[PDB]
Structure formats: structure tokens, C-alpha cells
There are 2 protein chains.
Amino acid sequence: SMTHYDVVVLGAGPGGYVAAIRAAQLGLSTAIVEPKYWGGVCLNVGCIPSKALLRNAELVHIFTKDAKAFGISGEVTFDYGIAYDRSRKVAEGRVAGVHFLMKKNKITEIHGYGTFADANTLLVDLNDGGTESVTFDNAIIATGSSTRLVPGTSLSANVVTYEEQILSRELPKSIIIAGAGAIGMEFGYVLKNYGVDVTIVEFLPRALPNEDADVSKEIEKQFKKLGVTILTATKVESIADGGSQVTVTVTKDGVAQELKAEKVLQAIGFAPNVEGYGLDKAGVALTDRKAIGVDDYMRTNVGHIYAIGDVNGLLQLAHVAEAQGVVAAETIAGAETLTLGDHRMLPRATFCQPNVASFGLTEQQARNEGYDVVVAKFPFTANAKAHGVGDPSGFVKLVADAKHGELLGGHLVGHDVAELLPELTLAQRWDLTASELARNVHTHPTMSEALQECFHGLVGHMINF
Amino acid sequence: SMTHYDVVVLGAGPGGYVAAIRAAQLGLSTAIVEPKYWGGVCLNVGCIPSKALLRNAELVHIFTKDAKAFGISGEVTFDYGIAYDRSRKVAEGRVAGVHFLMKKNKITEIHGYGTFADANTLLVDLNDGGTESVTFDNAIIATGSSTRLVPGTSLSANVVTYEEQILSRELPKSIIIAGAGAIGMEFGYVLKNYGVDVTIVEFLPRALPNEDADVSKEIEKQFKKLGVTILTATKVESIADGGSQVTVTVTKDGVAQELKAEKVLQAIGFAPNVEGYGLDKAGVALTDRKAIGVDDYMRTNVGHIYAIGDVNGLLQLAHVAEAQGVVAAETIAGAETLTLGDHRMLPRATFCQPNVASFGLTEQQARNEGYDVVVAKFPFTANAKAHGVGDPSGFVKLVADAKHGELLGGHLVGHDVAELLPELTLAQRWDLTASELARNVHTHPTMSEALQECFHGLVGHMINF
Ligand SMILES: Cc1cc2nc3c(=O)[nH]c(=O)nc-3n(C[C@H](O)[C@H](O)[C@H](O)COP(=O)(O)OP(=O)(O)OC[C@H]3O[C@@H](n4cnc5c(N)ncnc54)[C@H](O)[C@@H]3O)c2cc1C
Ligand SMILES: Cc1cc2nc3c(=O)[nH]c(=O)nc-3n(C[C@H](O)[C@H](O)[C@H](O)COP(=O)(O)OP(=O)(O)OC[C@H]3O[C@@H](n4cnc5c(N)ncnc54)[C@H](O)[C@@H]3O)c2cc1C
Ligand SMILES: Cc1cc(S(=O)(=O)N(C)CC(=O)Nc2ccn(C)c(=O)c2)c2[nH]ncc2c1
Ligand SMILES: Cc1cc(S(=O)(=O)N(C)CC(=O)Nc2ccn(C)c(=O)c2)c2[nH]ncc2c1
């Protein structure tokens, strides 16, 4: 078959399908090619299902630890199979929503796998058998990333990635998780609350090493109190699957040690998908770290080809993919757009309980980049709402530049703190300083009150602390 | 006793003790007079214990009605006595924090009841017996408000206000709540979840009549599905306490009916405290509704006397009392301050399930005042986190001016929406329009994403809806 489009999107993840919607809004003939996951990893086996499981795990946590505090009585069991069932129903509903949005915007769905023939032609191997040739004036690459394995290791029946694990309705008696990033910590939180013995191994000296160091130590303590064994500054050397048990050999300070569990989860990182679909035949250049290179407008070395989402490796998150897709579409249409700038200023959150939420530079990074840093730290022990909900742990930490009080970063750990970033990222984008932020009245009693107290600390002295 | 201070504050509620803190930070000799409640109504018998009880009630709803959906083998029991005990423990902890803040800022506590002798003299009947004569350069009246009763009715053993009810460890079998404001609805939510038969009567034709009409319909539906009987456009004629039962005669459409229950809660409104402490001797003028009149800087008609908090009746909320206290202190000291202007723009929230959160003008009010209005509404059924937590009900509704997209109001109902207001009020006060707001990236998956989609709808078309 043969067809031609103004814009062709490769991949239907959060970046791709939002890129297609914006292009359609701008009056561009648009098609999107996807062979497997409509909504990509996020909606099928990522953000959507994992957060439903985290909610279920949270309820187990409340009951097993705080039943006395909340005056709860009764003998009950929590079935993980029902938790799994609900996560699949929630995922399937949002996948349907993606199809609704494609049709609403009159976007052509092409069900197959695309390979670049040249800089303007794409060959599609169709799922329902057959082949089709699609040409385009512009292309938006949104092919995602894949799990990076520990060097030397392989996958097997008892060594898995997030995909086989999140799709498992039955759990093992013990698991060893390689990687203390957000993914590894979230799985550890779910499995531990449902009775699994969990050990997490991280090569770097802190769990969640991308976060501010104060956040790392708070989350490590919470997870250890939850019963999770956390080994930081520890290197994984090998993984031996023996069917009846998996032996993991690790090293710390030159000493070797063998760990054993029924299963192992590989969660050390994700590599952009760049092989097997003709990036060479299109002339697309990769970076030194094997991600598709792009400029501020998500444009590759080829001017009419863009790369958005996890494949450019800038910040592998769903809301980042969506944003990059909007920039790309508005650039193609010559529309008014706004570049994202330094991707470190973008927000991010981890949805174990307590949540972790942050944007911008850590205190250490701000000082290491020559800023005259001012810091304000408010503990949730001085927050009325945090005591009301029964979780007074955590803090809000804001980093600012002393000259005008412009925000450099924010780092939160506490109950449902993920919802508190919008005020901070807005002020940072539009040059609102702490002296203006401190005048914004926050509703009482809310966790967000901790933000206001931090503003008072950046410009002067706190009031309720 | 005979002492003099630059600033004397009357009442230790959120307005009084924050105003005292700000005065101290500004180098003013400050004293504060309180006979009963340090932290006022809010910390002792208001915001603080109320939100602890509402947390307990939230957990009852999750673990009983949603037990099988979350895979719980049975329905556990919640003991209200333990919920009461935790609420008193939380309240005590925050009251102790106020005393800590007074000492930290070197503020002089005067334990007694103050009465004005003239415009510069306060006679304090000390709790420990004696009397003290306090003179001042400036005074800050922060005496709060008291419950309004239905005309012609009286308090008795089975007819109570918020204060007696929130301090009860044992619940009745049935109750009739007069008034469907935020306080009436919250008590109704707590008591209903703990097994009480609840009927709420409201004179106006909508529950939560101060919110946007759309919000009222949603919350009425949720409360009715919860088992609460709601009678609107219904007037209370009489309340007859007969020991073993209370008979409440109500009328709707010229038709009378008798409602019977074990107890009755009066929650129709609150009247500023203006009697019994010598406002006449100080010459402070009252409004036509019997509140202390103030200008934008909280000054009364007497240039050196101020009135903050509920006693001025502008907006009877704790965070409003705090902000007015900061304005009063800064004005007294001659420091840079920012008036609150139109108080309808300040935020507010109600903490039942679902939460209700709003600021600014309703759609009905905005049109009524001549604005050319644009409205964007996003339902949480299209939000990924809402399904994950198990509550996709509610919506986000933003009202903006069509000339430049300036925000006029925002109205939210749903899971945890109380925490989502800071971004909205920040943009409204520093003149950020829907165009700038739409560019602020929101973390995925959060409830706050529905805010960003609303921004898109105001500027053009929504993406995920
Ligand atoms: C367990 C887990 C939990 C996560 N939780 C969160 C979270 O809470 N928040 C968050 O922001 N992020 C989260 N993430 C990350 C999130 O999933 C990714 O950032 C996001 O999915 C990236 O979107 P994308 O469109 O760039 O790529 P993807 O979502 O991976 O989509 C790429 C798509 O392209 C398709 N494709 C690939 N090659 C081709 C080709 N040649 N032709 C056609 N189609 C092709 C693939 O089939 C795939 O469906 C999570 C990830 C995991 C694994
Ligand atoms: C059940 C309930 C729940 C509430 N929940 C919330 C909520 O979630 N959020 C919110 O924002 N608001 C809430 N409120 C409202 C909140 O309590 C008030 O808005 C707030 O307390 C007002 O503070 P204030 O300092 O102005 O007055 P108050 O807090 O009432 O303090 C006034 C103080 O002045 C003292 N006083 C009076 N006369 C004198 C005198 N002559 N001499 C000396 N001292 C004197 C009184 O003893 C009292 O302690 C709630 C109220 C109730 C009843
Ligand atoms: C990455 C992502 C995913 C979702 S989403 O997973 O919730 N989703 C794909 C949206 C959705 O389903 N829309 C609709 C609309 C109408 N009708 C009838 C539907 O059936 C479905 C996000 N929501 N908001 C922000 C957002 C971001
Ligand atoms: C109306 C109100 C009440 C509280 S509050 O009820 O939480 N409170 C009175 C603050 C508090 O207790 N501070 C401290 C500080 C130090 N030490 C050692 C303490 O013991 C207690 C609010 N917090 N944030 C905002 C806010 C607003």
C-alpha cells in the first residue's frame, strides 16, 4: 500500500500520541504507527498500572502498621491477585481512552512496525499481515527505551524486567532488586507490603541518588523501617539462575558476598531504542551515550525529523515526553511555542508512601554551579494537616539564589507531596521570586502550607517554625 | 500590675498569635491576651481536631465500602473512641507549639480576659485572680466569633453546637444537622461513616451554597449515595428537646413536617464577638451586620486599633486570619505590606470525601458582574491517578476573563483537591494568564494534571479530553 502525510509519529506512547494530537489541532495531516502498546509503556505496563498497585500497597501499609493508632479492629487478608486485577482494568481503560483521542482528532492509526527507508519514507510491517509504504514531510520519533541489564547478566525464568514482573499475578517469597531508582523502590514498596522478602542493591552510595541527599536518607530509613534491606555502594557482579533459587554475587569495599532469592528484578536503567528500524537509512545522528540527539525544539540533525520522549534520553518521564511532543508539533506548524530549556528544572515524583517530589537543582548542585545559595527547610512535624492524616514525617526543602530570591530547586518528601510542585515550577518558569511567593495565601490546614513557610524562610524568618 | 507594650493582641487564635509573631519579628514589644484557647477555636475545637476525625472517617469509607474492590478479605471495624482520642492528642500537640512560638519570639503571654477601658488601656481579669492594666501604642483585636442559633431556639442537653459535639467521645444513634455549610457537611461525613443516621437541613436551595452550583450538585450526590439525607430549601421553625428525642419542625413550600432524632447540631453560621469587652469604651465602630469595620490595612475607625480574623466577618477562615494579622503588624511597623483586596479571591477548602476546593468567583458570579467569561471543565474520569487511587469522581472547573485569559475563579471537587489551589491563586495575584499557565508542566500521574488540561481548554483545545 501507499500513502502520504504531513506528520508521521513513530510510537504511540505518551510522547507520540500527544504529539499527534497537537499536530492534528494545528491542522496537519497526521498518522501514528504502533504495533503493540497504544499508550506505550506508561499506560500498559508503566505509570498507570504501577500506581494502582502502589495504592493497594498503601492500604496494606496503613493496616499492618497503624491499625492501633486509627482504632481498627478485625482479622483480614489482602489478596494481591485482586490488586493485580484492578491494575489491569485501570490500564485497559486508559488504553481505550487513547483510541478515543486518536479518533476524536481524526488521526490515522497504522498498526505495525515502522522502518526508515530514507529521510522521508517509512516502511511499515503490518500486524494483520502485509506491508505499507508511508511518506511524510515531517517525522516525529517517539520509540521509547528498553531495560538496561547488569553487564554480563541475562534474563531467564527467575530474572526479569519490570514488564514480566508487573504482569505477574502471583508473587515470589523473596526478591532481589538491582537498582534503587524510582522504579526499584516502587516495586520494593509494593512487594514488601504484600509479604515478600525484598533486598534492594544500588551501586551508588544513596537510594534514589538523583534526589537531594536529605531526601535519600529519609526514604532509606522509611524503607528499612518497612522491613526492606537496602545495600548502597554495592556492585552487582553476576546473577546465576538455578531454577530453584537465584544467586546474586555482590561486592563492597573489595569484599564479595552471595545473596539468594527466588527471583531477581533488573531495574538499573533504560537505554533509548535506536536499533532495528533504519535510523541509519534516515541519517539520524546519535549522541555519545547512544540517544537520539536533538536541539531545544526536539529536532535532530535532519531538520524535518524530531525525537521526543525517552528516546532522546533527556529526562525519561511521561509528562516530559508529552511536553516535548507539543514543542515538536508546534515547531513543525510554525506555531508559537516555548522551549523547555534546562530539563533539570522539570518536575518528577516517586509514588511510594511517603512520596518524593522535586524539581530543579539539589542544594549541592546549586552550590557546585556557582550560585549564592539560600535554603529553607520545614518539617511536616510542624504542619497541622500532616498530623491530621497521621503521617508527620518528611519535610519541604527549597533552594534559591540569594540575589533576587529566584527558585533554583525544590525537594519534598512526605504524604502525597507529589501534588505540591505546580506552584514551584510556575514561579520558576515566569521569574517569580520568594518575596512574591510568600504573599500567596495557602489554605489551612494543608500540606501546601509547608511551601508558604519555606517562602517566609527564604525572604526572612518563618512564622510557624 | 502596670505594663506598656508597642502592640497588644486580644485573642490567641490563628490571627492573633501570628500577628504577634510578625510584630515581634519587626522589633515591636508585643503581648497577647487569651483566657482559654491558645491557638483559638481552630487548634482546640476547630480545624485541627476536625481534620483528624475526617481522616479517620476517610479510612472507614475505604476499608468498608471499598473492601472487596481493594481485595480485602473482610470489613474491619473502626472505634470512634480511638478516633476521638487521637483528635485530642493532635490538638494538644499543636497548642503546645503555639506556646513554643510565643516563647521563641519573646512574646509576653497574659492569661486572662481583656476589657477596653479607653482607646489605649486594657483591663485584664487574670485567670489566677488578680487584675492587670495594660496600655499600648497599638491594639490588634482578634477575638473571633461565636455560633449563631436558629432564631427562637435554645441549646440544651441534646441540642448542641460544634464545640460540644466535637468534644463528645460517644456518638448518638441519629442526628439532625441545621446548616449545610462546610462545618455541617464535615460533621455529617464523620458521623455517617461511624454509623449515625444523619439528616442535614439547609435553608438555601443548595448544599455548600457558597460554592459553584456544579460543585453543590456533585457533593449532594456523593453524600446521598453515602446514605445521608439532605433537605434543601427547607427552613427550621422550632427545635423541641424532649430528653429521649428531639423534634425539629421544618417547612418547605408552605408545608410543615416534624423530624425526630436523638441530637441536633446547630451549624447555620457564626457571629463576630463584639459584646462584653468594652469596644464602646475604645470607640470602635461596627458594621450593619455587627462586625468590626476595617479598611484594606485592617484599621478600625480608631487609627491605632486593628481588627483581624473572624471578628471582622470578611472571610471566617484560619489562613485568612493569619494573613490579616501579617498585614496589621506590617502596617503598624511601617514595613512593606500587601493588602488582600477582594477577599472573594482567597482560597478555601472542605475536607470531607470528596474534597471541595475553590477560590475567586463562581461562573454565576463572574457573569453577573459583567465579565466576558470562558470556562474549562475537566472530569477526573479522564485522569490517570484518580483511577489509580480508586476515586475518579469530580472535576476541575476554571473561570477566566476572555480578554487576556486572566483567572477569575477556580472550583474543584474530588480526591485531595484541597492541595491544588496554590498554582491558581499565585497566577491570579501576579497576573499570569491561561497562556502562561498552560506552559507549566505538571507531573504525571497526578490529580494536578487536570489543572493543566483546563489551562489548555481556556487557551484552545484540551489534549487528553
Ligand atoms: C514500571 C514503570 C513505572 C513508571 N512510572 C512512571 C510514573 O509514575 N511517571 C512517569 O512520568 N513516568 C513513569 N515511567 C516512565 C514512563 O513509562 C516513560 O517515561 C514513558 O512511557 C515514555 O514515553 P515514550 O512515548 O517516550 O515511550 P514509550 O511510552 O515507551 O512508547 C514507545 C512506543 O514506541 C513503540 N515503538 C518502538 N519502536 C517502534 C517502531 N520502530 N515503530 C513503531 N512503534 C515503535 C513501542 O512499541 C512503544 O509502545 C514508568 C516506567 C516504568 C517502566
Ligand atoms: C469545627 C470547625 C472546623 C473548622 N475548620 C476549619 C478549617 O479546616 N480551615 C479553616 O481555615 N478554618 C476552619 N474553621 C474556622 C476557624 O476556626 C476560624 O476561622 C479561626 O479560628 C479564626 O481565628 P481567629 O483568631 O480570628 O479567632 P479564634 O480562632 O476563634 O480565636 C479567638 C480567641 O479570642 C479569645 N477572646 C475572645 N474575646 C476575648 C477577650 N475579650 N479577651 C481575650 N481573649 C478573648 C477567645 O477565647 C479565642 O480563643 C473551623 C471552625 C470550626 C468551628
Ligand atoms: C500520559 C497521560 C495519560 C492520561 S490518561 O491515561 O488518563 N488518558 C489517556 C486520557 C483519557 O483517557 N482521556 C479520555 C477522554 C475522553 N474519553 C471519553 C475517554 O474515554 C478518555 C492523562 N490524563 N490527563 C493527563 C494525562 C496524561
Ligand atoms: C494556623 C496554623 C497552625 C499550624 S500548627 O498547629 O502546625 N503550629 C502551631 C505550628 C507548630 O506547632 N510549630 C512548631 C515549631 C516548633 N516546635 C518545636 C513545635 O513544637 C511546634 C501551622 N503549621 N504550619 C502552618 C500553620 C498554620
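Indices start at 1 and increase along the chain as displayed.
Header entry for method reads X-ray crystallography, 2.2 Å.
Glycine residues also receive a Cβ, built from the backbone N, Cα and C atoms like all the rest.
Among the sequence features in Swiss-Prot, the mutagenesis site B:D6 to A (Swiss-Prot position 5) is noted as follows: Reduces lipoamide dehydrogenase activity by 95%. B:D6 (mutagenesis position) carries a strand DSSP state (E or B). Other C-beta atoms found within 10 angstroms of the C-beta of B:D6 (mutagenesis position) number 17, with every protein chain shown included.
The feature FAD binding site is assigned by Swiss-Prot to B:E34, B:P35, B:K36, B:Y37, B:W38, B:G39, B:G40, B:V41, B:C42, B:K51, B:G114, B:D310, B:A318. Long-range Cβ neighbours of B:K36 (FAD binding site) (same chain, at least 6 residues apart, Cβ-Cβ under 8 Å): none.
Quoted from Swiss-Prot for the published mutagenesis B:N44 to A (Swiss-Prot position 43): Reduces lipoamide dehydrogenase activity by 89%. DSSP assigns B:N44 (mutagenesis position) to a helix in the three-state reduction. Taking a C-beta cut-off of under 8 angstroms and a sequence separation of 6 or more, B:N44 (mutagenesis position) has the following same-chain neighbours: B:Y37, B:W38, B:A91, B:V95.
Here Swiss-Prot describes B:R94 to A (Swiss-Prot position 93) as a published mutagenesis experiment; the accompanying note says: Reduces lipoamide dehydrogenase activity by 94%. Under DSSP, B:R94 (mutagenesis position) is assigned to a helix (H, G or I) in the three-state scheme.
According to Swiss-Prot, the mutagenesis experiment B:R94 to E (Swiss-Prot position 93) carries the annotation: Reduces lipoamide dehydrogenase activity by 96%. A simple way to gauge crowding: the CB of B:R94 (mutagenesis position) has 23 other CB atoms within 10 angstroms, across all the protein chains here.
For the mutagenesis result B:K104 to E (Swiss-Prot position 103), the note given in Swiss-Prot is Reduces lipoamide dehydrogenase activity by 82%. Taking all protein chains in view, 11 other C-beta atoms sit within 10 angstroms of the C-beta of B:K104 (mutagenesis position).
B:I183 (NAD(+) binding site): 23 other CB atoms within 10 A of its CB, across all protein chains. Look at Swiss-Prot and you will find B:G179, B:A180, B:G181, B:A182, B:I183, B:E202, B:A267, B:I268, B:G269, B:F270 tagged as NAD(+) binding site, backed by similarity to another entry.
For the mutagenesis result B:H387 to K (Swiss-Prot position 386), the note given in Swiss-Prot is Reduces lipoamide dehydrogenase activity by 91%. DSSP assigns B:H387 (mutagenesis position) to a helix in the three-state reduction.
Cβ environment of B:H444 (active site, proton acceptor): B:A384 lie under 8 Å away, each six or more residues apart in the same chain. According to Swiss-Prot, the feature active site, proton acceptor maps to B:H444.
Quoted from Swiss-Prot for the published mutagenesis B:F465 to A (Swiss-Prot position 464): Reduces lipoamide dehydrogenase activity by 95%. Non-local neighbourhood of B:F465 (mutagenesis position): B:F378, B:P379, B:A382, B:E453, B:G457, each in the same chain, at least six residues away, with C-beta under 8 Å from its C-beta.
Listed in chain order, the residues near the NAD(+) site other than B:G179, B:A180, B:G181, B:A182, B:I183, B:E202, B:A267, B:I268, B:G269, B:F270 are B:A178, B:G184, each with its Cβ within 8 Å of the site Cβ centroid.
Counting neighbouring Cβ atoms within 10 Å of each of the binding-site residues (B:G40, B:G179, B:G269), the lowest count belongs to B:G269. Long-range Cβ contacts of B:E34 (FAD binding site) within its own chain (separation 6+, distance under 8 Å): B:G11, B:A12, B:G16, B:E109, B:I110, B:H111. Looking at B:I183 (NAD(+) binding site) and B:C42 (FAD binding site), their Cα atoms lie 12 Å from each other.
Under 8 angstroms separates the C-beta of B:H387 from a C-beta of chain A, among the recorded positions B:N44, B:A267, B:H387. Under 6 Å, Cβ to nearest atom of ligand 4: this is the test, and of the recorded positions B:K36, B:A267, B:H387 it is passed by none.
With a cut-off of 8 Å between CB atoms and residues at least 6 apart in sequence, the same chain places B:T381 near B:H387 (mutagenesis position), listed in sequence order. Among the recorded positions B:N44, B:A267, B:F465, the ones whose Cβ sits under 6 Å from an atom of ligand 3 are, in sequence order, B:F465. Listed in sequence order, the recorded positions among B:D6, B:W38, B:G40, B:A267, B:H444 whose CB lies under 6 angstroms from an atom of ligand 1 come out as B:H444. In this structure, B:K104 (mutagenesis position) is part of a helix by DSSP.
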